[PDB]
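For reference, the structure discussed in these notes is given below.
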4 protein chains.
Amino acid sequence: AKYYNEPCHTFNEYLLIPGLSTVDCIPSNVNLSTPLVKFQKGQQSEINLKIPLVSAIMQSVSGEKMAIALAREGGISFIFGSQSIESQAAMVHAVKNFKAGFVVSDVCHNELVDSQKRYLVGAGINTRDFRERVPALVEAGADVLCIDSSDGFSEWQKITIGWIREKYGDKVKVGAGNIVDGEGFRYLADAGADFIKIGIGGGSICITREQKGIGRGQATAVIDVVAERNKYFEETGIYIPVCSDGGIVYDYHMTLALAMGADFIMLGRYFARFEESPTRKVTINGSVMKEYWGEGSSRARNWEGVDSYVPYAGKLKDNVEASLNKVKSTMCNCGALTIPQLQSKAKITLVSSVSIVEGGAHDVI
Amino acid sequence: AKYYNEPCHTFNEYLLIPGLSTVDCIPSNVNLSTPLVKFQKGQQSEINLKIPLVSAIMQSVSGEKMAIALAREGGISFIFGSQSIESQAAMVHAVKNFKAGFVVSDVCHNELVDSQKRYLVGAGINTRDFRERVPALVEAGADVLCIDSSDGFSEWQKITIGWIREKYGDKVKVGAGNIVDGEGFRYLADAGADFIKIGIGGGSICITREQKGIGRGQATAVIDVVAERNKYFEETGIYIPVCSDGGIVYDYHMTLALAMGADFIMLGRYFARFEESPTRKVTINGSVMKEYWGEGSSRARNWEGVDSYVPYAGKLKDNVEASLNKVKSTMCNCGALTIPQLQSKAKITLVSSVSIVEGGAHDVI
Amino acid sequence: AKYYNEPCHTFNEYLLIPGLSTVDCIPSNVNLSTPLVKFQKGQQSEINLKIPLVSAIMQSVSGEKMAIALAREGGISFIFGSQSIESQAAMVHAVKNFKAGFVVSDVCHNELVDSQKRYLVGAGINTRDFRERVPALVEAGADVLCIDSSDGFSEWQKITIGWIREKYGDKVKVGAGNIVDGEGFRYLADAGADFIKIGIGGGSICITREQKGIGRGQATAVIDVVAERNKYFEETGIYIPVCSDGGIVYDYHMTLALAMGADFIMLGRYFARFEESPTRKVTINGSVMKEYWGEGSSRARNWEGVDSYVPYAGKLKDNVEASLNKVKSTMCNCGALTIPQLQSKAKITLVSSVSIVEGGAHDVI
Amino acid sequence: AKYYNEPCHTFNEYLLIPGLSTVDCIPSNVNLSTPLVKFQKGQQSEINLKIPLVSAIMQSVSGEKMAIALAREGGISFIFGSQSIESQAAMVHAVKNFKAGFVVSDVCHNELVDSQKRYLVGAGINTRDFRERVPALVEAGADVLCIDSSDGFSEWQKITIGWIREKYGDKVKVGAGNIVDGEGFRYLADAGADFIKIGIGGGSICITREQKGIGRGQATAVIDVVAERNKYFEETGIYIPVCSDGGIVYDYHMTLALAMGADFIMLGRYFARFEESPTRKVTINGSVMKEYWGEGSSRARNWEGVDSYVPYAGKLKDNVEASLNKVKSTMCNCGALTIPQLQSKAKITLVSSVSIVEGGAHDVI
Ligand SMILES: COc1c(C)c2c(c(O)c1C/C=C(\C)CCC(=O)O)C(=O)OC2
Ligand SMILES: COc1c(C)c2c(c(O)c1C/C=C(\C)CCC(=O)O)C(=O)OC2
Ligand SMILES: COc1c(C)c2c(c(O)c1C/C=C(\C)CCC(=O)O)C(=O)OC2
Ligand SMILES: COc1c(C)c2c(c(O)c1C/C=C(\C)CCC(=O)O)C(=O)OC2
Ligand SMILES: NC(=O)c1ncn([C@@H]2O[C@H](COP(=O)(O)O)[C@@H](O)[C@H]2O)n1
Ligand SMILES: NC(=O)c1ncn([C@@H]2O[C@H](COP(=O)(O)O)[C@@H](O)[C@H]2O)n1
Ligand SMILES: NC(=O)c1ncn([C@@H]2O[C@H](COP(=O)(O)O)[C@@H](O)[C@H]2O)n1
Ligand SMILES: NC(=O)c1ncn([C@@H]2O[C@H](COP(=O)(O)O)[C@@H](O)[C@H]2O)n1
Ligand SMILES: [K+]
Ligand SMILES: [K+]
Ligand SMILES: [K+]
Ligand SMILES: [K+]
Ligand code: NA
Ligand code: NA
Ligand code: NA
Ligand code: NA
């Protein structure tokens, strides 16, 4: 077998060490734009998010209301593919035609839209019924697709991406994953993926141990994939955006993920807490909660995972603004006005096993 | 004294990183056959389990019902030697002649059997009364034997194996152990053991600390012994199968043990939970349990250990099938269709002390 | 991004290994004097504390009573700058003119005073209203100033120090910070700071995680900054005193901080517990407590942090004497009669993650 | 300051890996004799314990009854020096003349005795009143002395040993300590100590943190001192026995300490639990306990430490026999018939931070 020189680490094990903060670096001047799909050296990505956040490909997270609310703030949602093809396509259609009208024939500056001023939206696909699902999603106006899988290091993803390239060329964008090391990244890169998703085991509703025992600390996975991605860019001139998917517990984990090289972040739990998630708001002994279940739970694929509750946080807007203000502020502490500058200048340290306690409040009531 | 460069590690500290999964790798096509006894280069083992699981040499685990139920699924049981010679021989006889008849003279495709279609069965032996016990076990039809001891790195095991080789040549198969490093493996190998058992301290009912303070993390022990075993094979052309005995807490620990090089796994607690274990099913406040005690407990050698209870799991069959389906699935994630292929391709990483939390469910109710 | 070879560590992870204790080293002969502001090689600092302790620049810690009580024992207080300029200046004035009289016009041997026998006092300043605040503090008789910030690695601190040097030359002393590595130290050194404050995240009332995720273990930060400070001294002949700010939980952490190279220590919680802190003494179910809130709490900047309680410890005097007696005693165990000698001779070891338990009381009721 | 390449470790972090156990190694044939005082190459120590255990120099442990009971089993006690000179001398006298008679003038094979068949006994001394105390202890018949201190790396110990050598030459044996590294060992060795005591912080009733912050993991201290001791022996031909003092929680820690090179072990808590300790047997809610307080507690030096209770274990004899049987058994697992052979052959591994759980009982009720 093959072993590694170092054990893997998660986001909670790192802290950012400040760099020189210049007078021009104030939160309001920080630009959080980031590339969504691959491009060649010297070019810009055809699709750029205005904020580096995308909602997870999950029944309990990315419905049409979520896709609209997130696109309004500059991010994009990946409508879950764990439903009928007709049903998923309808959600995509509804998001693409939201600015049309509520009836029949009887102003956000950071909104993410296409040349027709329509909100951008993504859609998850699987390696099974893609020959039928993909065309339906394209016709519905889906702006980007993403193969949804726990282990993307599969010949099935290569076949799926190939079928798409052969039928649509580079006109249909498709993300692939998840992978956790350079090998996996490289395989999906050569296969043609437009962006590669990183992460296995990190998800809040994912229990590696009580399952198959596959996975890797999210930080180590990101750092490793990013290095491979950069090597790949140098060899081929092709820059493939990568997504850190899962494991985000605190807002600062977002800054860490971006600093380590992730272009954007995929979150489930974070977004499930919002009013706009498709789940039910349930009140439990004075506490308003929201349902949250993984795609691996029996409750999902009935059309490996856990079914739970997350505290209600209110509307997506105020929460995302609060989170990103903290990211922007930290970026300035690091001397960065943009994500690429942060990825270049960030000073990232690992913290001791016997520590972390000093970081929080201690010896006080 | 002699010290080591690295501290030892247990199974819970590792995770498997996926490899390329090909289209032909589906769980149902995974072959879990594995060698039980040593053979020369270019040959096949005279005895091959159909599944890499064997039940522990314990009074509370391997009785005749267990031996039958496990052999039916492709594994083998080692009838405990902590009983009279006449008593142990009778159990072996009963298993060997089960397909004869229930009265007097008045279709499982993965069953493990001999050329006479009789279920295979093993039997534990000790370094004391082997001159009387061995012959009785052979006459009873025991297919394989195994010296049962916590520290097999002993001249007593060499003497026992020698007496067997001198009286039966290579016609009687005998496993030896337990050992935890290359030195111990090598000693029992040169002594003639047909398979070597790995593990000291890992057992669920074993408390190293509150005892002698001998032992080693099961993962490190396996990895070390396997390297020595491979070196030995290269020098002599003799391949000695090794058994990871104890420390298996979760199903994925099985995949880990095999990936690290263990040919098969010995379990006690896992099998004690089944209907077929010889212990009593006792109901405690709505919870049906089964008794489980170690061979080192006073409750056993009365014919060092602990006496406890394990939750009833039902019949052996459905449980073993569920466990192995998960192993097979993980093997495909690793790009392996067989155990040898898994041992060759597995990518095994250690996980941080400050982690493991990310792996399971977190920040959710 | 930039990574490090070792994870950071906190004070709780270290222990001092004794050196040769000579007959002349008794606690009463230990000199705890230490430099407060920078000087050139061959000179002495214009200001020397008699004890290496200074109270934090916080509303709940350094009021006029605290400044007087601490100066009497040989330390200095930094009157909080999170109040009106007129208000802060009045506190400084009151401390400077305390030995004048209680009415109107109708003997501590370790006291820290100026050439006029008046108690020394410091005052915190910010990078915003310094053009108005500084002059007012100088006129009031402030002996030393200190820019109060969580991330001193800022162009704003350079501008502030510059404005001070241009208007007052080297006649007005100003400390800067906080920083946690050589880079940050070097930047503030070249900027002209008279002393540099070390520490981000360590504070008892500071929660890095639930915030921005910036920081570093206090021990590692001190050790790193001190090495840079020593390198800087060798290159320029300028010795810049450094302050370990925050993270002190136990008295021995004080000895550790000094041994690692910190010239003096800044504490908040430690001093808040005293009668002389400006907060209210509140009795909670038989326990007399004192309020303690960080400057980052909403309760403070209303003229990021937490509001809490700390157990009442009584008057500053008896507590500081008890603490320093322990430091002095430990210094002799290390063969040191002075702080510089301790920094030179201390033998400092890191302790294992799996330990620390042996250090305290164990296996006893 | 001076730092180290590795963090220190305690006994709980190690396990012994078995070696070849020969047929002649049975517990009853294991010899636990060990040297108490220094000797030259080619010679034997003038005093050899029959078992490697000595009771701590504590008021709550080593009284006359303890000294008698322990000497009967082959060990020696160090009558506490924290009492009047007349009082301590009387205890020594009583032990030396126990085989005389209970009234006035009106058969253990492992007993430790002198040429007059009298039980051996030791006595602790301090660096203060030794000019009066020593003569009184010698006249009383004390067989060996030991300077009692938490930091033996002191010029005071050199002066004390010197005064003894000048007045008695090498006729009076005196141990010194405690130290935790090669430097300290070397200093007391050159000073003339007959044996050197290792350990600071390990004691069950010692709380390093809540004190001065001096100390080192007991295992690391022993390993380091032993290496220095062996180097010293090679350079001078003088073999100085060393004592691992404190930190023994389990019986296997005894085997570990000896395997790492300690010639003998000093214990406090272990012996306090016995009927023969001078403290009071107190019954607390059905549990018979014994008082146990450190020499650093105010309760002691009233003629830094804690006052507590330890569960009653009964008579010293049965307990020491049980403990040593386990040590002897483990020694055979390691292929050792004597302590020197164990120190030479022991294979000692460190165990992972994330482990230790596997070692004990797990996943069972
Ligand atoms: C597919 O959605 C995921 C993803 C993206 C991830 C994980 C996961 O468990 C599931 C659910 C797993 C399912 C439905 C089993 C099918 C499969 O193999 O894909 C994970 O651990 O990392 C990433
Ligand atoms: C023999 O069965 C075992 C085995 C196989 C192992 C251990 C163990 O404790 C016992 C019971 C120990 C007994 C009955 C003491 C006799 C002996 O020395 O064999 C263990 O720790 O690793 C493996
Ligand atoms: C300024 O006072 C501090 C200091 C000195 C430190 C920290 C901190 O949180 C605050 C409060 C932080 C505030 C009021 C936000 C403004 C700022 O950015 O300065 C810390 O973590 O290390 C040192
Ligand atoms: C002297 O007895 C000890 C010993 C042997 C040790 C320690 C200790 O705390 C005390 C009590 C400490 C006292 C009475 C203070 C006087 C002194 O300095 O000796 C310890 O930590 O390691 C070893
Ligand atoms: N284990 C499951 O059932 C399941 N369902 C989804 N997931 C993974 O977890 C991610 C969400 O993680 P989280 O809640 O944001 O930590 C998803 O985008 C996906 O990669 N895991
Ligand atoms: N300590 C004991 O009393 C005892 N009895 C059996 N054992 C060991 O534990 C193994 C079972 O481990 P487990 O329950 O499967 O974790 C046995 O095969 C044996 O090697 N240990
Ligand atoms: N987080 C906050 O609100 C806050 N307020 C003050 N501080 C920092 O904490 C220090 C006090 O730490 P402590 O209480 O002594 O551990 C201050 O000197 C400052 O550097 N942090
Ligand atoms: N801290 C104290 O008050 C105190 N008193 C004794 N000791 C140390 O602890 C040892 C006993 O340790 P333990 O109880 O056996 O773990 C003593 O021999 C001595 O070195 N420490
Ligand atoms: K900065
Ligand atoms: K795969
Ligand atoms: K000393
Ligand atoms: K052995
Ligand atoms: Na903190
Ligand atoms: Na998880
Ligand atoms: Na202790
Ligand atoms: Na165990």
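Residue numbering in chain D adheres to Swiss-Prot, whereby the residues present occupy positions 2-107, 220-416, 431-492 in order.
According to its header, this structure was worked out by X-ray crystallography, 2.2 Å.
Cβ atoms are placed via backbone N, Cα and C, with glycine included.
As annotated by Swiss-Prot, K(+) 2 binding site applies to D:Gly20, D:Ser22, D:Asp264, D:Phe266, D:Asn460, with the evidence given as experimental evidence. D:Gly20 (K(+) 2 binding site): 22 other CB atoms within 10 A of its CB, across all protein chains.
DSSP assigns D:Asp261 (NAD(+) binding site) to coil in the three-state reduction, outside any helix or strand. Look at Swiss-Prot and you will find D:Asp261, D:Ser262, D:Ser263, D:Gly312, D:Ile313, D:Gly314 tagged as NAD(+) binding site.
What Swiss-Prot lists as K(+) 1 binding site is D:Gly314, D:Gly316, D:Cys319, D:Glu485, D:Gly486, D:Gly487. According to DSSP, D:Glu485 (K(+) 1 binding site) is assigned to coil rather than to any helix or strand.
Annotation for D:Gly407 (IMP binding site): same-chain Cβ neighbours under 8 Å, separated by at least 6 residues, are D:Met59, D:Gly316, D:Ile318, D:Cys319, D:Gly381, D:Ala413, D:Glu431, D:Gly432, D:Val433, D:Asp434. The IMP binding site annotation in Swiss-Prot covers D:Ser317, D:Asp358, D:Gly359, D:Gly360, D:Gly381, D:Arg382, D:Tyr405, D:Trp406, D:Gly407, D:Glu408, D:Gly409, D:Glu431.
According to Swiss-Prot, the experimentally introduced change D:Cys319 to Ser is described as follows: Has less than 0.06% of the wild-type activity. Secondary structure from DSSP puts D:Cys319 (mutagenesis position) in coil.
The least crowded of the binding-site residues D:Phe266, D:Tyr405, judged by other CB atoms within 10 A of its own CB, is D:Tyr405. Only D:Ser22, D:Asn460, in sequence order, out of the binding-site residues D:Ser22, D:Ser263, D:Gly312, D:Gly407, D:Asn460, D:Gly486 have a CB under 6 Å from ligand 12. Across the fold, the C-alpha of D:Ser263 (NAD(+) binding site) and the C-alpha of D:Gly487 (K(+) 1 binding site) stand 33 Å from each other. Residue pair D:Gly314 (NAD(+) binding site) / D:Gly359 (IMP binding site) shows a Cα separation of 8 Å. On the backbone, the CA of D:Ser262 (NAD(+) binding site) and the CA of D:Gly409 (IMP binding site) stand 10 Å apart.
Of the recorded residues, D:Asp261 (NAD(+) binding site) and D:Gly409 (IMP binding site) place their C-alpha atoms 12 Å from one another.
Close contacts with ligand 8, defined as a Cβ under 6 Å from any of its atoms, occur at D:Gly359, D:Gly409 among the binding-site residues D:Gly20, D:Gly359, D:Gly409. Candidate binding-site residues: D:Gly20, D:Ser22, D:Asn460, D:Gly486. Nearest to D:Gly409 (IMP binding site) by Cα distance: D:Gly486. Close contacts with ligand 11, defined as a Cβ under 6 Å from any of its atoms, occur at D:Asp264, D:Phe266 among the binding-site residues D:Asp261, D:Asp264, D:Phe266, D:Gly407. If you compare every pair of Cα atoms in D:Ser317, D:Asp358, D:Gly359, D:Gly360, D:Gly381, D:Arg382, D:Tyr405, D:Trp406, D:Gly407, D:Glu408, D:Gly409, D:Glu431, the residues listed for IMP, the longest distance is 18 angstrom. Those residues noted as binding NAD(+) (D:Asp261, D:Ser262, D:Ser263, D:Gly312, D:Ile313, D:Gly314) have their most widely separated CA atoms at a distance of 15 Å. For the segment bounded by D:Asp107 and D:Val220, where 112 residues are absent from the model, the Cα separation is 27 Å.
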